[PDB]
Amino acid sequence: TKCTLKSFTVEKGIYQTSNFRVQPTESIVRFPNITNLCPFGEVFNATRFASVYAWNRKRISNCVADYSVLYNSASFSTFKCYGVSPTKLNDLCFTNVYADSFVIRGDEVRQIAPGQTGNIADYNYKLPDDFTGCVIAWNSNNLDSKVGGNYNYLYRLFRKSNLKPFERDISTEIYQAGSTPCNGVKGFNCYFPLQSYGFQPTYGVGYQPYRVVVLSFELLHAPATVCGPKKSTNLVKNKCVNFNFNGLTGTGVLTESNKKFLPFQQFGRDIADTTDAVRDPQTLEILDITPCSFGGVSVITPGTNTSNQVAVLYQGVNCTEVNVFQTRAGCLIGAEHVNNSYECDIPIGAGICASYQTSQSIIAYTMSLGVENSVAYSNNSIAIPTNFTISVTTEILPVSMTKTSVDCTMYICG
Amino acid sequence: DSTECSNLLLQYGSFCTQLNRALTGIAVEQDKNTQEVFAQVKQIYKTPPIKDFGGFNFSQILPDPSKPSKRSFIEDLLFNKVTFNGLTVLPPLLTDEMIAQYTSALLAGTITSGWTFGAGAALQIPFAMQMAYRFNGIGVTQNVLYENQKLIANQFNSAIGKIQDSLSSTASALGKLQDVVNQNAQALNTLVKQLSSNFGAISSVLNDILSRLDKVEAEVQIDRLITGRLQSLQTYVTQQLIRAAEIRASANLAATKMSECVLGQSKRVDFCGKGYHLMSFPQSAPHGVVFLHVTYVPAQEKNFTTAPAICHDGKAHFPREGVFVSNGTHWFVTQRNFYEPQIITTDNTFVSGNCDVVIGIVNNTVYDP
Amino acid sequence: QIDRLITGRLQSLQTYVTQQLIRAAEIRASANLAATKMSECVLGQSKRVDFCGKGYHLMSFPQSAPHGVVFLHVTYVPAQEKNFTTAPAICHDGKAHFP
Amino acid sequence: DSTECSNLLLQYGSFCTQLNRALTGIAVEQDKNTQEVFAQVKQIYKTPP
Amino acid sequence: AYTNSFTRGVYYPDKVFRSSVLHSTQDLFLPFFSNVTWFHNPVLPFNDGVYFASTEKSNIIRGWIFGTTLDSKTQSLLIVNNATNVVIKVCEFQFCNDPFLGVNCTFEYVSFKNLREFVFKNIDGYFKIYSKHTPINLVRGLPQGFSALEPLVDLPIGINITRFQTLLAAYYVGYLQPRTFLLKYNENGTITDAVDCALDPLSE
Ligand SMILES: *[C@@H]1O[C@H](CO)[C@@H](O)[C@H](O)[C@H]1NC(C)=O
Ligand SMILES: *[C@@H]1O[C@H](CO)[C@@H](O)[C@H](O)[C@H]1NC(C)=O
Ligand SMILES: *[C@@H]1O[C@H](CO)[C@@H](O)[C@H](O)[C@H]1NC(C)=O
Ligand SMILES: *[C@@H]1O[C@H](CO)[C@@H](O)[C@H](O)[C@H]1NC(C)=O
Ligand SMILES: *[C@@H]1O[C@H](CO)[C@@H](O)[C@H](O)[C@H]1NC(C)=O
Ligand SMILES: *[C@@H]1O[C@H](CO)[C@@H](O)[C@H](O)[C@H]1NC(C)=O
Ligand SMILES: *[C@@H]1O[C@H](CO)[C@@H](O)[C@H](O)[C@H]1NC(C)=O
Ligand SMILES: *[C@@H]1O[C@H](CO)[C@@H](O)[C@H](O)[C@H]1NC(C)=O
Ligand SMILES: *[C@@H]1O[C@H](CO)[C@@H](O)[C@H](O)[C@H]1NC(C)=O
Ligand SMILES: *[C@@H]1O[C@H](CO)[C@@H](O)[C@H](O)[C@H]1NC(C)=O
Ligand SMILES: *[C@@H]1O[C@H](CO)[C@@H](O)[C@H](O)[C@H]1NC(C)=O
Ligand SMILES: *[C@@H]1O[C@H](CO)[C@@H](O)[C@H](O)[C@H]1NC(C)=O
């Protein structure tokens, strides 16, 4: 109070000093039910992957993509991300993603990074230097390597110019390795542009085959349809909390409600836009939002020249949430209730007043309206005064403010 | 309570403090008004069980002791007819049940005790004699009331019945009080509605801005919203200051109407409503007060020939307490504001000089008792 | 930068002048009341119940004060009393009398 | 009459609404003051000749 | 062939419950008492947004197409109820130019006595379909009794739409305009009446 009034002395009365507001005890978060996972079993446990010149492509869209299972997938001999952290991906959103995927010798994984050179990058699938996305690979010798050699796995060794970023090129047309006219048939100076790894079980751990996926991320003019999977909490009731429902952030005492929403409706508004109720997105109860308990704090006091005992009103706040006494004005604290209901020394509210009284303490009570009088009226009778008194009564009225003037240019601009 | 805004609000210093002092000023004025109208009495008078009030049937305007909170019947009609970010709606200092005690006590004094319960200790007086004094107040000789006491009581009870029907059959009499609540509900709803407005900012959802942007961009956007919300509050509080000064002008008028029109018989023409004033009763209503003024209104009249004096022994005579009138055949003296003819006499008149000065004087016999 | 300071200062000064105007409107009303109290309670005797002090007003004396006026109202208050039997009229022989 | 300006003025919300409204409040009260002073008498008493 | 809309074509403007309030908003609406085209056909412009309705007790009216061309050159909506449910696709299509019976591709999805109606608009890139099915007993013209259309789907597909046509018992088409409106909710959060603020001075 002293700190509020900018004074070391305070006169008898009541002063509002501050705001009381129950804290958000924890956070509740809710999202749509566990649904619509992207088809990544068909991207990492699938039976085969392509010859890299004709690398597999699939549109990923309209689904949540869990990257946590992928960064947890310890069987990945390679798992890397560029432009972004792998841990951040379960928060991100994109229009599309693509599962750009194939087989290569493990040695050429050196080329499978942003902006790199070499046969696979330059002639099969060009990674740009700006690549915002991830590379994944794992050894596949037990599937893709074969006795006498698996020749079915092909890569473009020869091309006249490099591929553009994430371009694809099937073209089997004969690489004319000189002035010799090849006319699209194999021979001297006329090589198949595609060449075979011929994977044999004798190959060293890098020369062996690896299955590969590159995750091409894409945000465009069309809204996001690939997102990292959101996480719902348990839902506490009847206690003040921070909350979110989908995108509807708020804070309050969430409760059950009687409200009969139409099935498509997600949340309510009150008389003047304020969000008053919500559908839960995982089991479709309608919850009320009710305001988190708040009100002014006021200090009730005798004159500081007279005592330093003080009492506090929490304006309109019920005592349950905060000596202690309940009132229609809110909870009163430090004061002592009494039945004997005197005139007001200090006003509180709702008929309640407080005073400093006898070892003296702040008492609080319903106020007197003055002494009662049953007048002895009867149409038979009158009273007439036998004696009288002059009285003198002070009355005080202000007539002038202090005549004040300001040079607005001096006040504003010095 | 979103912390980035809570930091940035400290840029503006005193504004977001001094509005609570301004609104505290408004708050105290409400209980100051309510006190200065209703607390104009030192003791809570209460009425005896009897109803010997000369047939005046005050049962409708007195408290019903069975009523859930002790309103009169007519106070209950009035109570029935009159009809969350950062908001607080404080209690009045006095409850509706307390106001009913004040409107009881004032009325109990006004019924039992003349004006005296305003001017000193309340002195009991028979109610017919109080009306007889109030008739004397408007210039009618007190016998005229007593000689019509039953008829006046029957008129008064009829008028009270017509008040009940007037108040019940249309709300349009209470328009002022409903208007005052409507203005406040309108102002608060618009003050709340302005939170949805955008003020040249990217959004009016505060935490949305914090989610979309660079900290620096968000500070610009949030300073816009602070600027808008601030100007909204300064607008609203400006309205509430002006409105409270208006309602306090009404309160000082009401406080005057209590002291002059209930506790007395303030003669001021067309202060206590239409007609010559007799008395008035307060009744409490939500946020306000309702006066039942009781007033004498003349209603049937006749023409007479008149002379400003009469001449007798060559001395001019003037009417002592009234005016001279005739139907051509004789002359009578009468009281100014009600027909009550009397014989012209030396004591019903006074002498002033010889007749020859007075324009329109007439020759007639003064009977000398 | 200074355009922000000008904006802030100017908005504050407009707020201040608005406060002084509304306050001055009260003090004008208070002056009209006081001037009336002078004209009625000092230059005469107001019959208006409890306008000049409490109880029946005799007169009042103004006394000067900082920024205002103090009235000393002088009033008559009846202070001791008796009950009596009373009647609205007295009948003499046949005829009614009133005081 | 600029549409480009008007759109921005609508983003500031109910200020423009309530400023027309408050001045209408002032304006109606001028007729009310005039009836409160002059229209006290319901019959037009013509002058005697 | 003109006819008139009277009171038709109002829909829940957002997913919001409102408790018996006389709420108001500005959105694309069919203007009250505006004209509409009537039919038992050409390709049609989409303009700002399309209202469609029919007395379709039989579901022989069966589909719609939308886009800029609404054919081949860009990803374009095909919609057909296959009598199991509403089917949607968005290909740069080369399908039949007039499907009837005698008596790159990028996405797909699956959901007189009576009247059936829809309202189509795209905002930001998201595409809305509002809908209604109701009993009626009316012979011809649109029913002047009041009712509201309700959302089916809200699709992220992002396509530019400027033309459309219907595939296949009386039917009607009208166009939306940006209008301020009043909407009467009840104690159950259904819309139950509305006002076009630009219609007339009483409406204002
Ligand atoms: C793939 O196989 C592993 C075991 O090799 C299994 O744990 C996992 O659940 C399977 N599915 C996916 C989508 O990873
Ligand atoms: C959400 O999934 C859980 C577990 O499968 C199930 O109990 C619940 O009923 C589902 N709720 C909805 C609305 O899908
Ligand atoms: C006070 O608060 C508790 C907890 O909400 C509640 O049980 C009690 O009924 C409240 N009393 C009043 C009068 O609000
Ligand atoms: C009222 O006055 C009448 C006539 O003077 C008398 O009979 C009656 O007893 C009186 N009652 C009271 C309570 O004064
Ligand atoms: C009237 O009251 C005063 C009080 O001082 C007293 O002195 C005086 O004697 C009283 N007179 C009568 C007649 O009672
Ligand atoms: C009074 O006399 C005038 C003039 O003779 C006449 O107009 C009027 O009707 C008469 N009666 C009353 C009650 O005014
Ligand atoms: C009124 O007329 C009647 C009948 O002529 C007469 O008795 C009475 O005295 C007249 N009064 C006056 C004052 O003219
Ligand atoms: C009254 O009016 C008549 C009109 O002829 C006039 O002669 C007479 O002198 C007037 N009387 C008085 C008293 O003014
Ligand atoms: C009154 O009486 C006197 C008697 O001398 C007479 O001269 C005069 O004309 C009379 N006047 C009137 C107005 O009757
Ligand atoms: C008047 O008489 C009644 C009945 O005896 C009594 O109750 C009352 O106190 C008396 N009042 C005074 C002022 O003497
Ligand atoms: C509207 O339709 C009517 C017939 O329904 C037609 O006469 C009129 O030209 C159309 N256009 C306008 C603007 O009314
Ligand atoms: C409103 O809801 C109640 C409870 O579900 C239902 O009985 C009633 O028919 C509904 N009324 C309307 C007008 O929808």
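All chain A residue numbers match Swiss-Prot; in order, they span 299-620, 641-676, 689-744.
Even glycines carry a Cβ here, placed using N, Cα and C.
Taken from Swiss-Prot as is:
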type: VARIANT; residues: A:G339 to H; note: In strain: Omicron/BA.2.75, Omicron/XBB.1.5, Omicron/EG.5.1
type: MUTAGEN; residues: A:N343 to Q; note: Reduced viral infectivity
type: VARIANT; residues: A:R346 to K; note: In strain: Mu/B.1.621
type: VARIANT; residues: A:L368 to I; note: In strain: Omicron/XBB.1.5, Omicron/EG.5.1
type: VARIANT; residues: A:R408 to S; note: In strain: Omicron/BA.2, Omicron/BA.2.12.1, Omicron/BA.2.75, Omicron/BA.4, Omicron/BA.5, Omicron/BQ.1.1, Omicron/XBB.1.5, Omicron/EG.5.1
type: VARIANT; residues: A:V445 to P; note: In strain: Omicron/XBB.1.5, Omicron/EG.5.1
type: VARIANT; residues: A:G446 to S; note: In strain: Omicron/BA.1, Omicron/BA.2.75, Omicron/XBB.1.5, Omicron/EG.5.1
type: VARIANT; residues: A:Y453 to F; note: In strain: B.1.1.298
type: MUTAGEN; residues: A:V483 to A; note: Increased resistance to neutralizing antibodies
type: VARIANT; residues: A:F486 to V; note: In strain: Omicron/BA.4, Omicron/BA.5, Omicron/BQ.1.1
type: VARIANT; residues: A:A570 to D; note: In strain: Alpha/B.1.1.7
type: VARIANT; residues: A:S704 to L; note: In strain: Omicron/BA.2.12.1
Original post:
Which is it, of A:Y453, A:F486: the one of these variant positions whose Cβ has the most other Cβ atoms within 10 Å?
Top reply: A:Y453
Original post:
Could you state the CA-to-CA distance between A:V445 (variant position) and A:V483 (mutagenesis position) to the nearest Å?
Top reply: 30
**OP:** Measure from the Cα of A:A570 (variant position) to the Cα of every one of the variant positions A:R346, A:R408, A:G446, then give the nearest.
**Re:** A:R346
**OP:** With a CB cutoff of 8 A to chain B, go through the recorded positions A:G339, A:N343, A:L368, A:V445, A:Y453, A:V483 and name the hits, or write none.
**Re:** none
**OP:** Sort out for me which one of A:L368, A:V445, A:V483, A:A570 has the most neighbouring CB atoms within 10 A, since those are the recorded positions we care about.
**Re:** A:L368
**OP:** Have a look at the variant positions A:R346, A:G446, A:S704 and say which one has the shortest Cα distance to A:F486 (variant position).
**Re:** A:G446
**OP:** Would you pick out, from the recorded positions A:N343, A:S704, the residue whose Cβ has the largest number of other Cβ atoms within 10 Å?
**Re:** A:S704
**OP:** For A:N343 (mutagenesis position) and A:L368 (variant position), determine the Cα separation and express it in whole Å.
**Re:** 12
